[PDB]
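The block underneath contains the structure these notes are about, expressed in structure tokens.
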Amino acid sequence: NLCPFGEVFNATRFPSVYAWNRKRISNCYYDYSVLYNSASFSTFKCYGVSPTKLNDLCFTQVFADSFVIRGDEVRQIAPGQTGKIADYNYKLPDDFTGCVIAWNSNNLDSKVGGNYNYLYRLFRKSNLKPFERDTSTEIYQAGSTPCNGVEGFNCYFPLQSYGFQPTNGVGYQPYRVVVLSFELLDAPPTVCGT
Amino acid sequence: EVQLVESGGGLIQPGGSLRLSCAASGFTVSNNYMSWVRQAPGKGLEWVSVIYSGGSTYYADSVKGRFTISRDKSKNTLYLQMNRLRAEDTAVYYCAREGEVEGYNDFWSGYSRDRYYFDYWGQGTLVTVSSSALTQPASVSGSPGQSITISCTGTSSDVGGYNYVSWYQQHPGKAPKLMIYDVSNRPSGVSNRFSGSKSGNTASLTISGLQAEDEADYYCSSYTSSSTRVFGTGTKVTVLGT
């Protein structure tokens, strides 16, 4: 039973980074050379594990997280980073064991005159914990006065839309990202590389 | 390249309905607070409605229960539905955008949606229906190369409650242009001859080295404690000898 990484990387629709998706992959085998020997990725960087050793290892569980961000924000998808994405949208732990994979998706996620459907969280009271998801749309209390659910002074809607236009510079183009987390708990391994 | 292009104006009978459109480009209509501002023939600017990033809408009492502001994000378009129309609604209608979350790119001020100044305007569309305000002096004049000052009194609830006073220049037949924001700040590209200040409930615009091109109507505007906006009554600046 081949691991279903295909329906993550080749999915037709990707989610907004604030509402990043997660697929739990278990009880399967996979040849990871299909990924790290692919010419389709502009970023393929692993932490705590070398890509060329993935096929020698088994893990209790593997998570595959996916989302869309800007090109010059792919740097934030790494351990120990800061910024609106790492702080408020998708946060990797310091001791991350996994791989970050990204590729330019201007042809799929942009529209002449702007694609506006991809969003990110711009305001948040605190930084996300590692691997935390926050999809709430409560009004952000920028000051000390309660907002009571009302947009106004010091009370901001927390989400902001990317403006993905084909003519944007590369740093402002959309990039699809897949984060693979390899976890080894005190429990039977079930996901093995080949 | 930010642009706001309006359409839908026309002559309609009292009691009729009309929908105005404001097609935006260069930015996402949901990423900025969008307002409609109208101007009756020969009169001053009147703010009437705004829509916030989360969809919240606020209205001037003069249009409550009759006008509805909305947007279509797929069309990047802002709308004003005008029902139960009155002859007093006859005016040029402008759509206007408020500031970017980052403010201006040449100065670090963090991120905030408290950016209360109309930095980009549509060209205006006239609606003819045919079968309050901050205090400004009616007219001010000065000699070429000299300085004049324009006052703008409000209340604890707007000019004197916040440092969110902005000033606009309007030539005949043209949309207003932002000259000063946040009381004393100048956008890039606006002449250093324009400056702004405030004391108590009165804001002031000073124009130095007056030139003939400075002849125009000038309006102040303020955020209000009701999350609305309110324009001043307008000042006609005359440069002597032009």
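The count begins at 1 with the first shown residue.
According to its header, the structure was obtained by X-ray crystallography, 2.0 Å.
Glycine is treated like the rest: Cβ placed from N, Cα and C.
Here is what Swiss-Prot says about this protein:
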VARIANT   A:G6 to H (Swiss-Prot position 339)  In strain: Omicron/BA.2.75, Omicron/XBB.1.5, Omicron/EG.5.1
MUTAGEN   A:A142 to V (Swiss-Prot position 475)  Increased resistance to neutralizing antibodies
VARIANT   A:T145 to K (Swiss-Prot position 478)  In strain: Delta/B.1.617.2, Omicron/BA.1, Omicron/BA.2, Omicron/BA.2.12.1, Omicron/BA.2.75, Omicron/BA.4, Omicron/BA.5, Omicron/BQ.1.1, Omicron/XBB.1.5, Omicron/EG.5.1
MUTAGEN   A:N168 to Y (Swiss-Prot position 501)  Increased binding affinity to human ACE2
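Sequence-distant neighbours of A:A142 (mutagenesis position): residues of the same chain at least 6 apart with a C-beta under 8 Å from its C-beta are A:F123, A:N154, A:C155, A:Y156.
For the recorded positions listed here (A:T145, A:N168), the lowest count of other CB atoms within 10 A around the CB belongs to A:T145.
Over all protein chains present, the Cβ of A:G6 (variant position) has 11 other Cβ atoms lying within 10 Å. Listed recorded positions A:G6, A:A142, A:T145 compared with chain B at a CB cut-off under 8 A give A:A142 as the close ones. Cα of A:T145 (variant position) to Cα of A:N168 (mutagenesis position): a span of 38 Å. The two recorded residues, A:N168 (mutagenesis position) and A:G6 (variant position), have Cα atoms 29 Å apart.
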